[PDB]
Amino acid sequence: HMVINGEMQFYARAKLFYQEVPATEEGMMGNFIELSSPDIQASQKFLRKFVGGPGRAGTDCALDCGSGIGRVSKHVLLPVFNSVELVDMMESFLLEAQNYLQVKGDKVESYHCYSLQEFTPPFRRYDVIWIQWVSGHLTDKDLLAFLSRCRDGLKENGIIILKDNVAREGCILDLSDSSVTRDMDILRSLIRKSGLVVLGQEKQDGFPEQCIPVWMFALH
Amino acid sequence: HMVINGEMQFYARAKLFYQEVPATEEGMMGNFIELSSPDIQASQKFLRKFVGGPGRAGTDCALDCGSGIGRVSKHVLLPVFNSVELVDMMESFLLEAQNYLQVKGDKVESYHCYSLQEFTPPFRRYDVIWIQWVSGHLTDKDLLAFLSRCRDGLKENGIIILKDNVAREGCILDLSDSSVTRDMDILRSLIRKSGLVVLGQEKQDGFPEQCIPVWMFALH
Amino acid sequence: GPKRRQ
Amino acid sequence: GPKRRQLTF
Ligand SMILES: Nc1ncnc2c1ncn2[C@@H]1O[C@H](CSCC[C@H](N)C(=O)O)[C@@H](O)[C@H]1O
Ligand SMILES: Nc1ncnc2c1ncn2[C@@H]1O[C@H](CSCC[C@H](N)C(=O)O)[C@@H](O)[C@H]1O
Ligand SMILES: [Cl-]
Ligand SMILES: [Cl-]
Ligand SMILES: [Cl-]
């Protein structure tokens, strides 16, 4: 398997990249702003399948990991959960979130400014942990560790929702933004080693074929 | 396998790294100066197997790629070839090469200050093209293309000598010096795709277990 | 976010 | 040049 040495340079380049990313929806989507609306629609449906019900994930608390300005929180999490917490490494994005979230912002418990590879989700606190388009910014070693700590942050019947780009074959390391586009097999291996099981799995439809496929995973 | 996007960042970081490497044999060896002597002895013996006599590479002209200050030129190439050319992206190393290659500098035809991924070797000019401890600084795409251009630079019966670290399993991307350490399957795959075949190959002896293995390849 | 293919 | 070998966990 491929391995990345010198993480210090990896994470540092990512911060320099995001310092120049506008705190707007267009910034979050990497100039694929037109894909935000189908992303929201598919996520809302996927979330409804694993939340609310007997033996299903509760609706009390959620965590938005790599939240950016809170695009996912505003349109997916805050309508469903009583309180949502955002965590992101860019304080400029967490600051703008208070504007962008508008009324839904009233249900935000806290804005945590942390890098995920240094963050420990509070123990047994969340019904749902949402990890969207940020797992590629962690090395395989750091992603494995973070998923394990997320699992410990789950309440009873809690789940982790992971949504990200997944290559059909062969990984891509983008040094411009310090991200790894993993493929299906290596991503499943990392999920397995972390002690998590795949509950549900759906490919994002309606996205242009020129884009890397996007997948949603329900994990616990 | 792995694909690297953002090649601009990759090569820029490597120049920043080598700007702090001292223009000495110890600097060329990444501080492993104790390994320079067994490296040179194995390279000398390996070269003798493929040079001189009918059907084998001539002794008139050699190209030293990623030469640094000319460690390989001084101890391996200049005792054998009538003229040697050095190519390296670092002006500081090539300036020092002129002083470092004192006793045999009269046989050094040129000091080319260029990056290998931007360098076109002259058509059918070289009996031997030596590529040691620099192929890891080129992306797969750029190394593949560079090896194809080197093939065109060979005179009839000429050969490419590739010497580098070969990972035991999987590839290692090191962001501190902008290098990729490839395993044997990936390396042989790039040699093949470039239109070259392995005339011979030999593992470096006398090297420590604490270091990645080193291999020599004769290509034509 | 979304990224282009190769 | 030479590099130290990495470990696999
Ligand atoms: N190592 C890291 N730790 C925490 N956050 C990170 C991170 N690397 C990148 N990020 C954040 O991850 C976000 C990726 S853009 C995605 C934003 C949001 N998940 C959405 O779907 O709209 C950016 O806000 C960036 O600041
Ligand atoms: N893209 C590139 N183009 C040309 N030279 C490069 C390069 N990337 C790294 N180098 C050079 O490759 C050398 C690696 S140190 C190895 C030096 C020499 N081959 C020896 O064995 O003694 C450095 O001098 C560095 O300047
Ligand atoms: Cl599973
Ligand atoms: Cl190894
Ligand atoms: Cl090991």
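Here, residue 1 is simply the first one shown, and the rest follow in order.
According to its header, this structure was worked out by X-ray crystallography, 2.1 Å.
Placement of Cβ uses the backbone N, Cα and C atoms for every residue, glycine included.
Under DSSP, B:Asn31 (mutagenesis position) is assigned to coil, being neither helix nor strand in the three-state scheme. Around B:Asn31 (mutagenesis position), a 10 Å sphere centred on its CB holds 13 further CB atoms from the protein chains shown. One mutagenesis experiment catalogued in Swiss-Prot, B:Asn31 to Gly (Swiss-Prot position 89), is accompanied by this note: Increases methylation activity. Higher affinity for mono-methylated peptide than wild-type.
The S-adenosyl-L-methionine binding site annotation in Swiss-Prot covers B:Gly66, B:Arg71, B:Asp88, B:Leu116, B:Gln117, B:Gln132, B:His137 and is backed by experimental evidence. For B:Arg71 (S-adenosyl-L-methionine binding site), other Cβ atoms within 10 Å of its Cβ number 24.
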Of B:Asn31, B:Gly66, B:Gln132, recorded positions neighbouring ligand 2, Cβ under 6 A: B:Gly66, B:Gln132
Around the Cβ of B:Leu116 (S-adenosyl-L-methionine binding site), the count of other Cβ atoms that are within 10 Å: 23
Tertiary neighbours of B:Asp88 (S-adenosyl-L-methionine binding site) (same chain, Cβ under 8 Å, six or more apart): B:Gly66, B:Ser67, B:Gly68, B:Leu94, B:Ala97, B:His112, B:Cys113
Per-residue Cβ crowding (10 Å cut-off), top of binding-site residues B:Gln117, B:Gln132: B:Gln132
